[PDB]
2 protein chains.
Amino acid sequence: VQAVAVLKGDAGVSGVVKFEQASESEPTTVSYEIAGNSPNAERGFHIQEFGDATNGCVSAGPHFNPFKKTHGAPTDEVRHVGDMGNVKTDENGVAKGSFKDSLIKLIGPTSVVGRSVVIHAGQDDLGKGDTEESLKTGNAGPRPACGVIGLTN
Amino acid sequence: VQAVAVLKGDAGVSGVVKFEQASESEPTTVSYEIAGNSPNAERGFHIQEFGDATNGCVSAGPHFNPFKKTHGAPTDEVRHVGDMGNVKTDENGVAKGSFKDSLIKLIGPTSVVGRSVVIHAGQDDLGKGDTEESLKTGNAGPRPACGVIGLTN
Ligand SMILES: [Cu+2]
Ligand SMILES: [Cu+2]
Ligand SMILES: [Zn+2]
Ligand SMILES: [Zn+2]
């Protein structure tokens, strides 16, 4: 199964995020290419609960969290399903890479198809900040771009 | 279950399409408000197979047709699942209305969540044209706007 989300916004940030999962038990491979970010920085990269784009990136809701856990790093055992951590941007402000994740799925009851992907304006503190907000959003700041994860071939 | 698709494009046409289905066996209620169309006209309104927006509205593919039937009117027994027919536009070029459909579903194997909705530039001939194209696209023309159907609450 394949899916793709085209990140758009009014802040100069844009990109494409591709997802791939052969079967439900398998990890999903997330590939991304995002431009227009601050150069040489880490930026919060998360999957939101809804794919509602009626009010910009705001209507996408909070991080996809079906198991009701606190915000964390992708490698943390306690993290939201949509917690993809930070993506690094180069001297030209482009973030490009890929990784596999075993909580994010394109198949089954927790499928992220129809939900949104958000690239943040700030860095994700990975749930390590001494704040309640750290456990909710990782304090990653505004959402300059987002896109609904749609089906593809 | 609720879903929404925000129709956008570079041709002045835009809008919102809302979907609602309580349970799989139930019809889905499609509500729409679309502006920027030709005034006092009928325009093809369809659901495409993919929600891939990487190449404008083109990457969405053909009409969602899991049962491999020919193009038809929504009331036809032989139609594509994504065949929503034409929507009427008023003297100001706005198409606004709602209807229920029993082939379009937000739940189950034929769910349209993650797929795209397209508003056409031309009228749908409802599969009655004396052309092979009539049985494929209804000859509805270009796709000025489209949006990926995402989950909402
Ligand atoms: Cu976030
Ligand atoms: Cu069409
Ligand atoms: Zn989170
Ligand atoms: Zn059709």
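Chain B is numbered as in Swiss-Prot, which gives 2-154 for the residues shown.
Quick check of the header: X-ray crystallography, 1.8 Å.
Quick reminder: no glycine exception, Cβ is built from N, Cα and C everywhere.
Pulled from Swiss-Prot:
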BINDING   B:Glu43  Zn(2+) 2 binding site
BINDING   B:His64, B:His72, B:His81, B:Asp84  Zn(2+) 1 binding site
BINDING   B:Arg144  substrate binding site
MUTAGEN   B:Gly123 to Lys  Does not enable copper chaperone-independent activation
MUTAGEN   B:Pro143 to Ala or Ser  Enables copper chaperone-independent activation; when associated with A-145 or with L-145
MUTAGEN   B:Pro145 to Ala or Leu  Enables copper chaperone-independent activation; when associated with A-143 or with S-143
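Features as recorded by Swiss-Prot, highlighted on the structure.
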residue  : record                : DSSP class
B:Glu43  : Zn(2+) 2 binding site : strand
B:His64  : Zn(2+) 1 binding site : strand
B:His72  : Zn(2+) 1 binding site : coil
B:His81  : Zn(2+) 1 binding site : coil
B:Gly123 : mutagenesis position  : coil
B:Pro143 : mutagenesis position  : coil
I want the residues beyond B:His64, B:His72, B:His81, B:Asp84 whose C-beta is within 8 angstroms of the mean position of the Zn(2+) 1 site's C-beta atoms, in chain order.
B:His47, B:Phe65, B:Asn66, B:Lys70, B:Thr71, B:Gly73, B:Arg80, B:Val82, B:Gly83, B:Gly128, B:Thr138, B:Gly139
For B:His64 (Zn(2+) 1 binding site), the one of B:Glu43, B:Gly123, B:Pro143 that lies nearest, given that the recorded positions are compared by Cα:
B:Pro143
Mutagenesis positions compared (B:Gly123, B:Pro143, B:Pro145) - highest count of Cβ atoms within 10 Å:
B:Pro145
Measuring CA to CA, name the entry from the recorded positions B:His72, B:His81, B:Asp84, B:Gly123, B:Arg144 that ends up nearest B:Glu43 (Zn(2+) 2 binding site).
B:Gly123
Is it possible to get the count of other C-beta atoms within 10 angstroms of the C-beta of B:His64 (Zn(2+) 1 binding site)?
23
At the level of the C-alpha atoms, what whole-angstrom distance separates B:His72 (Zn(2+) 1 binding site) and the residue listed as 'substrate binding site'?
17
Fewest other CB within 10 angstroms, which one of the binding-site residues B:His72, B:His81, B:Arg144?
B:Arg144
Just checking the binding-site residues B:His81, B:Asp84, B:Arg144: which sit within 10 A of B:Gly123 (mutagenesis position), CA to CA?
B:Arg144
Report the same-chain neighbours of B:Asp84 (Zn(2+) 1 binding site): residues 6+ apart in sequence with Cβ closer than 8 Å to its Cβ, ordered by sequence.
B:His47, B:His64, B:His72, B:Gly73, B:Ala74, B:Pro75, B:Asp77, B:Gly139
To the nearest whole angstrom, what is the C-alpha distance linking B:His81 (Zn(2+) 1 binding site) and B:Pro145 (mutagenesis position)?
21
Please list the recorded positions from B:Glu43, B:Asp84, B:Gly123, B:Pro143, B:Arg144, B:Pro145 whose Cβ falls under 6 Å of any atom in ligand 4.
B:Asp84
